[PDB]
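Novice: Please see the structure below; I have some questions.
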Amino acid sequence: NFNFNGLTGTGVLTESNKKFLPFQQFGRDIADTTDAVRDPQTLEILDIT
Amino acid sequence: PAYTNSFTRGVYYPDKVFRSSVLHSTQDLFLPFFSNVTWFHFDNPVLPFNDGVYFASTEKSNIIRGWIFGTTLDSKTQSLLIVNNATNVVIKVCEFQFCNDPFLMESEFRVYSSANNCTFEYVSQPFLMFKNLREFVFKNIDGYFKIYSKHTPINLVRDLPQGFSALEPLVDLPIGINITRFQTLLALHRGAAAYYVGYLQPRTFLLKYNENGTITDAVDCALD
Amino acid sequence: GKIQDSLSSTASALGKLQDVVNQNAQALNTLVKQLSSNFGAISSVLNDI
Ligand SMILES: *[C@@H]1O[C@H](CO)[C@@H](O)[C@H](O)[C@H]1NC(C)=O
Ligand SMILES: *[C@@H]1O[C@H](CO)[C@@H](O)[C@H](O)[C@H]1NC(C)=O
Ligand SMILES: *[C@@H]1O[C@H](CO)[C@@H](O)[C@H](O)[C@H]1NC(C)=O
Ligand SMILES: *[C@@H]1O[C@H](CO)[C@@H](O)[C@H](O)[C@H]1NC(C)=O
Ligand SMILES: *[C@@H]1O[C@H](CO)[C@@H](O)[C@H](O)[C@H]1NC(C)=O
């Protein structure tokens, strides 16, 4: 049960195969729910399933 | 005067969102395709902001070295200024005064009007030294001011070449002031350098990301 | 012999059998966009509420 910058939620986190911009935080779906985040205090990028 | 056909350039990322292999549509404040820009060149008159400016100085240029931003350009309304000293950038959100044509054993420091009543400062790396074409996009929506550049070499120094140029976010800056009219900076070294001004308004784009998740193609609505 | 050849490059008679996946698929997909709808509430994801 995650909480990233106040956005709670549930899922399994895993390392990203994506290439993230450098100006960024949230990757968002057609369903309009979070799919990919960046850590609020790390530079690693995590895919949310 | 001197209506130059700005063809295609001036697209930018909204913000968060990495995607890939998507055909996705957004809705922000946008610069028209095939629009006209008054050519500028020695000569540097005054310009208003009008909610969004696509700055694009020419290639083979070493003259423009900063900007003065504001609303009134007086010592009352909070002003904004950036200076590259060839190894850093010096961002001043201080309060300034009027100078009609400031510029830069090669001499400097003539440009400054007054350094009273500072509100914010910022220091970062310089942007970049047939040349990598300087392009900049300027907008403020409720505080967040942003930086955009994509620098690319081509021929045809004066006229803009066709092609494609996404504008990439560099420094997001939450200041929270007004911007209505402004002036860039120059450098008179004993002088007609070219630059262009664009405008944003809520038109409708259509974006395509590649397999790497980068904008490669885009279209708008009111064209055809 | 000709019946593969009319259907060789691109016949204009695949048609009904191709889009019947497709109009179903956007009907699936237009259910998905409604997750990101907002309906006067101040979010689409539940966790922001
Ligand atoms: C918070 O922890 C992170 C570690 O990733 C660090 O970047 C930041 O400076 C820390 N802040 C403190 C100690 O308050
Ligand atoms: C841009 O300028 C050209 C030449 O002056 C003119 O033909 C064209 O109509 C202008 N564009 C618009 C949208 O008016
Ligand atoms: C600077 O400008 C602000 C405007 O909000 C004003 O309140 C303040 O008194 C000024 N300070 C000086 C030293 O002039
Ligand atoms: C802009 O609007 C007016 C002057 O243009 C002023 O009341 C307001 O403070 C400005 N907005 C800012 C800087 O928050
Ligand atoms: C993505 O970028 C890499 C780096 O140059 C390149 O090798 C690859 O071909 C690009 N992807 C596509 C689909 O072209």
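Numbering of chain B is taken from Swiss-Prot, so the residues present carry the numbers 26-66, 79-141, 153-177, 186-246, 261-294, in order.
Method on record in the header is electron microscopy, 4.5 Å.
Cβ from N, Cα, C; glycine included.
This is the feature table in Swiss-Prot:
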type	residues	note
MUTAGEN	B:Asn121 to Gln	Partial loss of biliverdin affinity
VARIANT	B:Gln52 to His	In strain: Omicron/EG.5.1
VARIANT	B:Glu154 to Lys	In strain: Kappa/B.1.617.1
VARIANT	B:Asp215 to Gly	In strain: Beta/B.1.351
Novice: Including all protein chains shown, what's the count of other C-beta atoms within 10 A of the C-beta of B:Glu154 (variant position)?
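Specialist: B:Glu154 (variant position): 6 neighbouring Cβ atoms within 10 Å.
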Novice: List the Cα distance (Å, whole number) between B:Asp215 (variant position) and B:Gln52 (variant position).
Specialist: 29
Novice: Whole-number Å only: compute the distance from the Cα of B:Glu154 (variant position) to the Cα of B:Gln52 (variant position).
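Specialist: Just about 47 Å between their Cα atoms.
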Novice: Quick one: of B:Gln52, B:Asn121, which of the recorded positions has the smallest count of other CB atoms within 10 A?
Specialist: B:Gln52
Novice: Return only the integer: C-alpha distance in Å from B:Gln52 (variant position) to B:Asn121 (mutagenesis position).
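Specialist: With the alpha carbons as reference points, the distance is 34 Å.
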Novice: Including all protein chains displayed, how many Cβ atoms other than that of B:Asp215 (variant position) lie within 10 Å of its Cβ?
Specialist: 14
Novice: Please check each of the recorded positions B:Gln52, B:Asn121, B:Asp215 and report the ones with a CB atom less than 6 Å from an atom of ligand 2, ordered along the sequence.
Specialist: none
